[PDB]
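Below is one structure, written out as structure tokens; the observations come after it.
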Amino acid sequence: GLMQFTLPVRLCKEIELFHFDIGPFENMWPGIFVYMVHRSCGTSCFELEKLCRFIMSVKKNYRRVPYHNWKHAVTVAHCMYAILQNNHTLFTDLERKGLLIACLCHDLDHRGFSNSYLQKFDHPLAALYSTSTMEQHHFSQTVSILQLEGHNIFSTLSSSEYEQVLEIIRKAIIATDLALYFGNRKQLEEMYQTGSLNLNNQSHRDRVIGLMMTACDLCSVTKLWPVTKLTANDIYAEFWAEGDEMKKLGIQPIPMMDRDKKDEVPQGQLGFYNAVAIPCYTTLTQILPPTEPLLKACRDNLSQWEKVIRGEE
Ligand SMILES: CCN(C)c1nc(Sc2ccc(F)cc2)c2[nH]cnc2n1
Ligand SMILES: [Mg+2]
Ligand SMILES: [Zn+2]
């Protein structure tokens, strides 16, 4: 318990910043996560032995897909860690615990295919979960792994707190279904401007955590441009495989998933930044002013994609 995880100097410092990249060294990612849990929650919130066992079963249940992999899990968790650490007093004890775990688990057993593709393929998950298909699966994998012998990191919580934390985690993971983001942000924006936003309203808190989850999930757009640009490669590698799989079902995929339409990527990124990314971090910055660096970094990347179109790169 006097066993404080410590990172090298450069990582100790830069891990505090929104734009931190967790690096190419897979074997340091558990240690980075534990460090963040200890700083964000306490060395007391989880039994080190159980927490490490939990982390290593979660890693095992992420697949070797170009984008929706273990590195994405730990990147999304780091973004949450920066939000939480910049908004210390805004969050309950149960929230701080649940949200880092939710972010680590949020794409558990992802196959590199959209909810759309599962439904058109007629995958059994699509029959089990009519909406937020993969997101209900991710939550289910999280509960399955928490129920493994020696893996219940929540063991010391009361029956009450345990149901509360698993309910935070469930809502947090469902919110990562981008189909639900658009409405969540509209409501949050309306609420904020008519001055009805009330962080004491549990239903309001839910919506604000939902947006956090979108912001953390989309955080590749808030990195330094060379990170942003190389991550886009990984994202499109998955989309274009999906597109291929659509063509095998006899379905012309949307252009974003068609590798024949690679040329249209820069214009595609503009729409995404304008319709999703920029509104997400704006509404977030309005609700949580210390998250302004995400909006700033996002705007910088919008500017790099504009330059790519102008053939300025
Ligand atoms: C509307 C195109 N689209 C959804 C999309 N998504 C992302 S992240 C992402 C991953 C999976 C999703 F189901 C949704 C979003 C992007 N990052 C850079 N360009 C992008 N375009
Ligand atoms: Mg997901
Ligand atoms: Zn994700």
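Numbers in chain A track Swiss-Prot; the residues on display, in order, are 724-1036.
Each Cβ is built from the backbone N, Cα and C atoms, and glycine gets one as well.
Listed in Swiss-Prot:
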- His791: active site, proton donor (ACT_SITE)
- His791, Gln992: 3',5'-cyclic GMP binding site (BINDING)
- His795, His829, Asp830, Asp940: divalent metal cation 1 binding site (BINDING)
- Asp830: divalent metal cation 2 binding site (BINDING)
- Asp830 to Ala: Loss of activity and of zinc binding (MUTAGEN)
- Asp830 to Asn: Reduces activity 1000-fold (MUTAGEN)
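Annotated features taken from Swiss-Prot, shown on the structure.
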| residue | record | DSSP class |
| --- | --- | --- |
| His791 | active site, proton donor | coil |
| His829 | divalent metal cation 1 binding site | coil |
| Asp940 | divalent metal cation 1 binding site | helix |
| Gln992 | 3',5'-cyclic GMP binding site | helix |
> What same-chain residues, at least 6 away in sequence, bring their CB to under 8 Å of the CB of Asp830 (mutagenesis position)?
Replying inline: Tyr785, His791, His795, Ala796, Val799, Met857, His861, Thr899
> Which chain neighbours of the divalent metal cation 1 site, leaving out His795, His829, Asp830, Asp940, have a Cβ atom within 8 Å of the mean position of the site's Cβ atoms?
Replying inline: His791, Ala796, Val799, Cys826, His833, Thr899
> Any idea which of the binding-site residues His795, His829 has the thinnest Cβ neighbourhood at 10 Å?
Replying inline: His795
>> Checking proximity to ligand 3 here: which recorded positions out of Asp830, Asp940, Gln992 have their Cβ closer than 6 Å to it?
In response: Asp830, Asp940
> For the residue listed as 'active site, proton donor', what is the tally of other C-beta atoms lying within 10 angstroms of its C-beta?
Replying inline: 23
>> Please report the Cα separation of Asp940 (divalent metal cation 1 binding site) and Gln992 (3',5'-cyclic GMP binding site) in Å, rounded to an integer.
In response: 16
> Using a Cβ-Cβ cut-off under 8 angstroms and a sequence gap of six or more, which residues of the chain neighbour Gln992 (3',5'-cyclic GMP binding site)?
Replying inline: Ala955, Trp1028, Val1031
